[PDB]
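For reference, the structure is listed below as structure tokens.
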Amino acid sequence: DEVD
Amino acid sequence: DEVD
Amino acid sequence: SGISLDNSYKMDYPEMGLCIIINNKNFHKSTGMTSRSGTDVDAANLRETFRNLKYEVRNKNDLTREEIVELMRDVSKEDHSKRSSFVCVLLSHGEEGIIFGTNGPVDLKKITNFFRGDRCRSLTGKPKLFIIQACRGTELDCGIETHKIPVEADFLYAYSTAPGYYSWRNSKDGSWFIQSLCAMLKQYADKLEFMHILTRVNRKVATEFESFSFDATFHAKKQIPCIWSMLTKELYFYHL
Amino acid sequence: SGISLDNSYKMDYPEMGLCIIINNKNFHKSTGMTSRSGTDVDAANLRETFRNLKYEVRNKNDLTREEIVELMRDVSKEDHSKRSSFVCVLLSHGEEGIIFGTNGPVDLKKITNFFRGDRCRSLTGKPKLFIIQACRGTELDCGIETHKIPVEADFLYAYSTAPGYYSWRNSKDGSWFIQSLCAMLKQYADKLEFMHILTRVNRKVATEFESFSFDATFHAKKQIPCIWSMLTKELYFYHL
Ligand code: NA
Ligand code: NA
């Protein structure tokens, strides 16, 4: 899970 | 007619 | 029992819920904000419209920024366990993200934060509807000829106008948006899901209204409302 | 003929319309923006999903801010007379009101203005859908346990996340929002009106996803998308  |  | 589906909010609690109407007409002279002629027509239309939907309506007039925040805080601290939903209507001056108390501005985020999923537990999972008649800036539309859940979930913001734009209010008939919203709730609340009602409001405001002004800058202008939905289910005001 | 109603957009033009997908994965080193692992999964899912809805899909990868603006300008200058609608999907970094080209930012307002009712006449009165997977700020959702027409009319912004918030992308599965959107279009495009599809997307993202991180700041976080509708009619991807 990564954020933009 | 008026604006808020 | 038989097969079940869960696509619509439960709206058959003992109470539909509160409808808080904040009607700011007259502003402190030092702010320099003009009086909002026609807003009492809106406030009375909303009271009757939501009365017939069986909301517990509370009308509040000419509240300071301090009174707005205290009212919202106190309402968010009530026990809403027996209530299906919550509705707040704001009628005032505004700019993007802001509505005005009689003596100065309030961040809309400050108001709605009291009702967050984690901060008002008796409304968690229930639809929280904020209906905003207020400017969002000074742009004019010239027209063209033709498990956990997120704390921000289950909010709906029914904005009278697009981000960045003025919102129009007629001093005799009330605001374009509130006029149209009440008319469509009256006609379709026993028939249509709420997003479909608000789409008909969008069409009514967009097609039936155009400003008339002796000032060329403000003449012949149009308006489109803005539905901001973070809802997770369909919303019907009726139940089986 | 018999009685007629006009509550839904005409979607039986010869063509459904264009679906422009801008897939920004790799950014110029000088910007310091990280690569967006998983975005190719999103771009391929969208291409297939909108292919099956009979859109003319055009995928574009790793566009500069200049290339984004030139692409949107050129697309807005095409003749869309035989097309029912227009769809643009933006996959990139972002902040509130902004999406990033590979070398710097573009105002979303700049992109959508090319398609205004008065500036793209062959799309006037037709639905213009912008689907945005990009951050809108750096907030994290902790969750809680459970006639003229306006030039801004007929736009729909299907935002992956609430205003002010990060948006979540899984490096293996794609973004939470695009995953869910494609799944719900696949299942319901021949069944449900578009706002009702996007409401099911809201529920899927809100209930089925939660972040996992070794960093406590970013762990156990939730997301709600944001439907911004200025549409004036119901939108069905099918026709009779
Ligand atoms: Na209005
Ligand atoms: Na996402």
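One-based numbering along the chain as shown.
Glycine too: its Cβ is placed from the backbone N, Cα and C atoms.
Per Swiss-Prot, active site is recorded for C:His93, C:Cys135, and the stated evidence type is similarity to another entry. One mutagenesis experiment catalogued in Swiss-Prot, C:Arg169 to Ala (Swiss-Prot position 207), is accompanied by this note: Abolished ADP-riboxanation by C.violaceum CopC.
Across the unmodelled stretch of 10 residues from C:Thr146 to C:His147, the Cα-to-Cα distance comes to 49 Å. Ranking the recorded positions C:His93, C:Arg169 by other CB atoms within 10 A of the CB puts C:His93 at the bottom.
Rounded to the nearest whole angstrom, the C-alpha distance between C:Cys135 (active site) and C:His93 (active site) is 6. Each residue contributes its Cα atom, and for C:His93 (active site) and C:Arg169 (mutagenesis position) these two points are 11 Å apart. Taken residue by residue with DSSP, C:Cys135 (active site) is part of neither helix nor strand, so it is coil.
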